[PDB]
Amino acid sequence: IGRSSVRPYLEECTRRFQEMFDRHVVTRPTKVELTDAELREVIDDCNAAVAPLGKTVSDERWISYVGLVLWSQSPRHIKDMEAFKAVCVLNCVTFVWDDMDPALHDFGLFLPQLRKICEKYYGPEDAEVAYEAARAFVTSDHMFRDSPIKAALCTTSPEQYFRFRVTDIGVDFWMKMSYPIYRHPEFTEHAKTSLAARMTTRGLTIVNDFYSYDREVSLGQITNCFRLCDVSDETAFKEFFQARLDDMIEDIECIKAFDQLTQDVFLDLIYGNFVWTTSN
Amino acid sequence: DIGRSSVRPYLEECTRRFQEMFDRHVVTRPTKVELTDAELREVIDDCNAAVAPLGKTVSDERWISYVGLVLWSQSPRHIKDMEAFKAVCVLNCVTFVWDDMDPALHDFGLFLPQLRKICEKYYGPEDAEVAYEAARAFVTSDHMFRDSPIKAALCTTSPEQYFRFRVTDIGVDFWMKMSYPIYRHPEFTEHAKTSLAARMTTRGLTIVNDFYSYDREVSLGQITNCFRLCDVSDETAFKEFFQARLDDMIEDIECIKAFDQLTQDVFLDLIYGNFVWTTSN
Ligand code: NA
Ligand code: NA
């Protein structure tokens, strides 16, 4: 699996993902607009949060990361741009954290910076919800490095793998820091029960996994669902890829039973993630 | 008509096969946490206080029957905090009583402050907020999904969509988020807080609960039961579906054995203890 690649399938799978979204989601992703002042505030807060780790990060790097939030959130339904900036900052600094050598992970310096971001942008209750989700996420990543649990869950079956990824891909965290953006009671409850995360995990993870496969297997990373099939066998791969598209479609069609605003947000997230993933 | 279907022809054989599966795959027999008379009386007093604003009188016998689920399903070897344990006893019991009420009588303005009072009595400041939020989210979910098209979609589409809904709906995320203070075990605490603990144990709990509640639930039009996804009046179709559900339980148990020893003891004691309590009452 160390020298395997999905490169033969890259164009066809991209085309098929886009065809699926065009058929099943229809509504095209749009990019949330930040003013120059708002982007500056976001970048200032990102830099302050990773400064204690000695990180200098370029504006260009921060802006590439924040594009995920601008594309994946749902601009029609935004009601709180302070929460929106918080998600921009939290997303960005977690990306930088996840790219660092783990041996330099100083939780004592980083967790208080996450808390500071949450207390700046959210009300008291929401700040605790967002902070706990951020804490749980980065703590999980640390716990499962070389854990037998990760090996068991990621190699047993797609169901066990996606069960691990509800947390490990970050979508529970994303939902629990994003609901204040929308101030929509139903969405808030689905975020807090993690049903929102459970409904969107496969569509986010399958896309992310396909486009990270070559890099991740080159680094010995096992958290990728395409490791569960023999990608070098075109027949096995196409069968597995179709099964994953079927998973995404079943989730999308189930999401359409949610209330209109919630379904818009869930579907914008899955489709926006795909656009951002393929653009950068 | 599914409203008249029954799993009664399969009751004995399925009970035997569940027990055979647990004997082979979990091995360690459930044991009952012991409560002193004083501790049991404190639990019952707090249960009665919590539901008194609703005008509910409940008998000691009824509370003790509910308490038994916690005494059987928790893991006595690993207990470190019996205050947390009493909290789970009280929260389990009052939630059972709430769920058995006519929903027309659900006064959240009266009930939620009583849950908060319980949490603040028995837990530290941080844990009290975690347990209360999970209790709040659970009872709020029940309210918002009554007659919801989301419930219909998730519960009729596939077993995977159904179990995704039941991670919350059957209460196991709530259970884990009020139970981790019992054990003060850092790994378990994190699995409870990420809800991986709930996701690992949902199928084993739900399949057992669904099997023994089927006749009751279908007679009331309740759709939250995985055996509605098969034709239980066709023996061949039922046996195939039941085996598939047993396979799900086994795959989860075998995966749970990859967790650290204390965590896996707690997870497996929960699934197997739930089955013992379910069949005894
Ligand atoms: Na968008
Ligand atoms: Na037990």
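All residue numbers given for chain A refer to Swiss-Prot; the residues shown span 13-292 in order.
Looking at the header, which is where the method is noted, we find X-ray crystallography, 1.7 Å.
Cβ coordinates are placed from backbone N, Cα and C, and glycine is handled just like the others.
Long-range C-beta contacts of A:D110 (mutagenesis position), restricted to its own chain and to partners at least six residues apart, with a cutoff below 8 Å, comprise A:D153. Annotation comment: Swiss-Prot describes A:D110 as Mg(2+) 1 binding site.
A:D110 (mutagenesis position) falls within a helical segment according to DSSP. The Mg(2+) 2 binding site annotation in Swiss-Prot covers A:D110.
Counting only residues at least six positions away in the same chain, the Cβ atoms of A:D221, A:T235, A:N236 sit under 8 Å from the Cβ of A:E228 (Mg(2+) 3 binding site). Under the three-state DSSP scheme, A:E228 (Mg(2+) 3 binding site) falls in the helix class. According to Swiss-Prot, the feature Mg(2+) 3 binding site maps to A:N220, A:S224, A:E228.
What Swiss-Prot says about the mutagenesis result for A:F107 to A or G is this: Produces R-cembrene-A.
Among the mutagenesis results in Swiss-Prot, A:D110 to E has the note: No change in product (cyclooctat-9-en-7-ol). The residue drawn here is the original one.
Every protein chain considered, the tally of other Cβ atoms within 10 Å of the Cβ of A:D111 (mutagenesis position) stands at 11. A:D111 to E appears in Swiss-Prot as a published mutagenesis result, with the remark: Abolishes activity, no product.
For the mutagenesis result A:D113 to E, the note given in Swiss-Prot is No change in product (cyclooctat-9-en-7-ol). Long-range Cβ contacts of A:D113 (mutagenesis position) within its own chain (separation 6+, distance under 8 Å) are none.
Quoted from Swiss-Prot, the note on the mutagenesis of A:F149 to Y is: Abolishes activity, no product. The DSSP secondary structure for A:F149 (mutagenesis position) is helix. The Cβ neighbour count for A:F149 (mutagenesis position), using a 10 Å radius and every protein chain shown, is 26.
For the mutagenesis result A:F149 to G, H, L or V, the note given in Swiss-Prot is Produces cyclooctat-9-en-7-ol.
According to DSSP, A:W288 (mutagenesis position) is assigned to a helical segment. Among the sequence features in Swiss-Prot, the mutagenesis site A:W288 to G is noted as follows: Produces 3,7,18-dolabellatriene.
Comparing the Cα of A:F149 (mutagenesis position) with the Cα of every entry in A:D111, A:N220, A:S224, A:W288, these being the recorded positions, the smallest distance points to A:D111.
Here A:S224 (Mg(2+) 3 binding site) comes close to A:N236: these same-chain residues lie at least six apart in sequence, with C-beta atoms under 8 angstroms from its C-beta. Cα to Cα, A:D111 (mutagenesis position) and A:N220 (Mg(2+) 3 binding site) are separated by 16 Å. In this structure, the C-alpha atom of A:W288 (mutagenesis position) lies 10 angstrom from that of A:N220 (Mg(2+) 3 binding site). The residues near the Mg(2+) 3 site, meaning same-chain residues not in A:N220, A:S224, A:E228 whose C-beta sits within 8 angstroms of the mean position of the site's C-beta atoms, are A:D221, A:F222, A:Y223, A:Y225, A:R227, A:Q233, A:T235, A:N236, in sequence order.
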